[PDB]
Structures are given as structure tokens and as C-alpha cells.
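Engineer: Here it is, the structure in full.
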Amino acid sequence: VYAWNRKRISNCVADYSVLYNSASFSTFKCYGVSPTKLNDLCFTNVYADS
Amino acid sequence: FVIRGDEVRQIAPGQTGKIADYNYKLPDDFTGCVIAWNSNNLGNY
């Protein structure tokens, strides 16, 4: 946890639908945007901490 | 109707969820009292 990686993703066009269609995910949470309305918005410097 | 465990996480007014969003959602203006209790004793597919 103290040594997380920051992967910056840009210039990408991916289906932001399977990101919640994955049944392996125990529980999916969103705090800033509506989960269904993920495709419409335009992003900037997406981060991929894990 | 019955669900396998992860129920309250999906059954709620204005609550998403694959089973909830594909089978039956509640109205945003809803007035009811849902109850839940295990029926595993009642292996059985």
C-alpha cells in the first residue's frame, strides 16, 4: 500500500462498460460520477493506482 | 423474490446493481418495507 504505482493513461478509447460487467468484482463503487454515465464524459490524465 | 446474499447492496430506491438493474428496480419515490431472511435450509439448484 505504501508503494503504490501511478500509471497515467491518455489517448485511449476503451469500452467503459465491461469495467462494471466484470462479475468477479466483489463490489463496484463510484463517488464522483454516475456509473452508467461513464462513456459520455471526457477525462484527463487518468490514474491507475493499485 | 429471492437473491443470493448480496441483496441490500442492490435493493434500494435509486440503487444500481446488475440483478437490480436487469430484473426489477424500485421507483425513486417509493413507500414500502422490504424484509429479508435466510432460507438455505429450505445442493438445490
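Note that chain B is numbered according to Swiss-Prot, with residues 400-441, 447-449 shown in order.
The way this entry was determined, per its header, is electron microscopy, 4.2 Å.
Keep in mind that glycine also has a Cβ here, set from the backbone N, Cα and C atoms.
Annotation of the natural variant B:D405 to N in Swiss-Prot: In strain: Omicron/BA.2, Omicron/BA.2.12.1, Omicron/BA.2.75, Omicron/BA.4, Omicron/BA.5, Omicron/BQ.1.1, Omicron/XBB.1.5, Omicron/EG.5.1; complete loss of interaction with host integrins; the original residue is retained in the structure shown. The natural variant B:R408 to S is recorded by Swiss-Prot, whose note states: In strain: Omicron/BA.2, Omicron/BA.2.12.1, Omicron/BA.2.75, Omicron/BA.4, Omicron/BA.5, Omicron/BQ.1.1, Omicron/XBB.1.5, Omicron/EG.5.1. One natural variant named in Swiss-Prot is B:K417 to T, and its note says In strain: Gamma/P.1. Swiss-Prot lists B:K417 to N among its natural variants, and the accompanying note reads: In strain: Beta/B.1.351, Omicron/BA.1, Omicron/BA.2, Omicron/BA.2.12.1, Omicron/BA.2.75, Omicron/BA.4, Omicron/BA.5, Omicron/BQ.1.1, Omicron/XBB.1.5, Omicron/EG.5.1; May enhance affinity to human ACE2 receptor. In Swiss-Prot, a published natural variant is listed as B:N440 to K, annotated In strain: Omicron/BA.1, Omicron/BA.2, Omicron/BA.2.12.1, Omicron/BA.2.75, Omicron/BA.4, Omicron/BA.5, Omicron/BQ.1.1, Omicron/XBB.1.5, Omicron/EG.5.1.
Thinking about packing and proximity, how do these listed features fit into the structure?
Structural biologist: Under DSSP, B:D405 (variant position) is assigned to coil, being neither helix nor strand in the three-state scheme. Cβ neighbours within 10 Å of B:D405 (variant position), excluding its own Cβ and spanning all shown chains: 13.
Look at B:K417 (variant position): DSSP puts it in a helix.
The Cβ of B:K417 (variant position) lies under 8 Å from the Cβ of B:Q409, each on the same chain and at least six residues away in sequence.
Classification of B:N440 (variant position) by DSSP places it in coil, neither helical nor stranded. Residue environment of B:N440 (variant position) contains 5 other Cβ atoms, counted within 10 Å of its Cβ in all protein chains.
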Engineer: Using Cβ-Cβ distances, find the residues under 8 Å from B:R408 (variant position) that belong to the same chain and are at least 6 apart in sequence, listing them in sequence order.
Structural biologist: B:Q414, B:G416
Engineer: How many Å lie between the Cα of B:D405 (variant position) and the Cα of B:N440 (variant position)?
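Structural biologist: B:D405 (variant position) to B:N440 (variant position), Cα-Cα distance: 18 Å.
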